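Reading through the structure tokens given below for one structure.
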Amino acid sequence: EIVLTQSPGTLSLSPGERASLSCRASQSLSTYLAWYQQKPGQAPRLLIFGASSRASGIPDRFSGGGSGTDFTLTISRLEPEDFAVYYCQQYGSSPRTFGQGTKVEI
Amino acid sequence: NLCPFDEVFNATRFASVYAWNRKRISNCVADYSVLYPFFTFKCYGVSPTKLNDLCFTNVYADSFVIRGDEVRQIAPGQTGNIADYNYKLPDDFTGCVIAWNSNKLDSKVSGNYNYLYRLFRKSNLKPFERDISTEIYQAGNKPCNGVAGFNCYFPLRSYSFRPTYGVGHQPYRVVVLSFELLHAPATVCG
Amino acid sequence: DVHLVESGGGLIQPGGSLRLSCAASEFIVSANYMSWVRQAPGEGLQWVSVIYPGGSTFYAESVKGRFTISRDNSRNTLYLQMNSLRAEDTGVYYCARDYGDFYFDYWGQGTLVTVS
């Protein structure tokens, strides 16, 4: 049960172009982490898997990179649709633990 | 007379767990004094203290490479990806399992992708059943047509083996010995 | 038609039993890794159970012995039977397609189970 902690509890940016969300693991995951986005009142949507690979339909603005214990998710330009809650999930061990979630504000 | 355990245990490069290498051993004195680093030695149904003084018909040496977290799946009555779709032991299994860490040999800085495991499989695996086919898996009503698109994925996934990874994700060389006693005159006698 | 539709949630007195259904379209549940993930109100996600294509089932440490996952190939439905429900099981439950046993590619709309 690798406890996953996300350093910024909330992140308040204008709808310009910058974003950075960090997920830290107690022990190493080795690029076995995924990023989901949950819009309010909606089911979570998969964005990044393998800590660096995009899934189908998510635009180029979403990128992620990390290995070991520190993982990062960045957004190129923060379009208004990206203001939601983001979760980092691991599959290195059993079970698949999630983070507390990071909420992006305006 | 020497049984060819040297080739089995000290093999330079082992095979992937989805296509595991089986070697038949007979007509030699089987001495386990050779099995003398940091390794795991689990014997099921037999007394490991006197394997040397135990005479039986055939020895089946099955060798494969798996992750450290999957070593516990190589045991009777265990369920998991490796156990279900790659390599399954029977409930009444008379043999031993030997696994040792091989981070020095089966890992490189660029990453080792020579080892693969079967991830997608429709049915479970009977004990000592070998699945070699690489046909595209159908995860939906649409045909795969030989193309790997949505809901149609390649069944074999590669391992990611790096020196900097943790102990659980490090490559482990597993050799499992299956001992068979037959009504025919046995010819493996320590 | 990649939709997953969940039903069966509702109010249940604690200790009662409730069965959740996930009807799938363009997904063969018998040929896919299916997962149940629940979210407590205003809390993080927590994986509940997973069923393999071969039939193997695994559950979270807090729900084993009381939650059972099952599949019906005829109606292509994923079922979750939860018995002896405690008050900490309240939340929104999702049926998800787990790519292997790694991550949840698709999610259903989710249904709410409230324990009194």
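Chain B is numbered as in Swiss-Prot, which gives 334-369, 373-526 for the residues shown.
Including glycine, each Cβ sits where the backbone N, Cα and C put it.
Record features (Swiss-Prot):
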type: MUTAGEN; residues: B:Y453 to F; note: Decreased HLA binding to NF9 epitope. Increased binding affinity to human ACE2
type: VARIANT; residues: B:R408 to S; note: In strain: Omicron/BA.2, Omicron/BA.2.12.1, Omicron/BA.2.75, Omicron/BA.4, Omicron/BA.5, Omicron/BQ.1.1, Omicron/XBB.1.5, Omicron/EG.5.1
type: VARIANT; residues: B:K444 to T; note: In strain: Omicron/BQ.1.1
type: VARIANT; residues: B:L452 to Q; note: In strain: Omicron/BA.2.12.1
type: VARIANT; residues: B:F486 to P; note: In strain: Omicron/XBB.1.5, Omicron/EG.5.1
Sort out the sequence-distant neighbours of B:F486 (variant position) for me: same chain, 6+ apart, CB within less than 8 Å of its CB, listed by position. B:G476, B:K478
Entry from the recorded positions list B:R408, B:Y453 having the most other CB atoms no farther than 10 A: B:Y453
Given that 3 residues are missing from the model between B:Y369 and B:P373, what is the Cα-Cα distance between those two, in Å? 8
Which one of these variant positions, B:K444, B:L452, has the sparsest Cβ neighbourhood, judged by other Cβ atoms within 10 angstroms? B:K444
Given the recorded positions B:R408, B:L452, B:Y453, find the one whose Cα is closest in space to the Cα of B:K444 (variant position). B:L452
Rounded Cα distance, in Å, between B:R408 (variant position) and B:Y453 (mutagenesis position) is 16
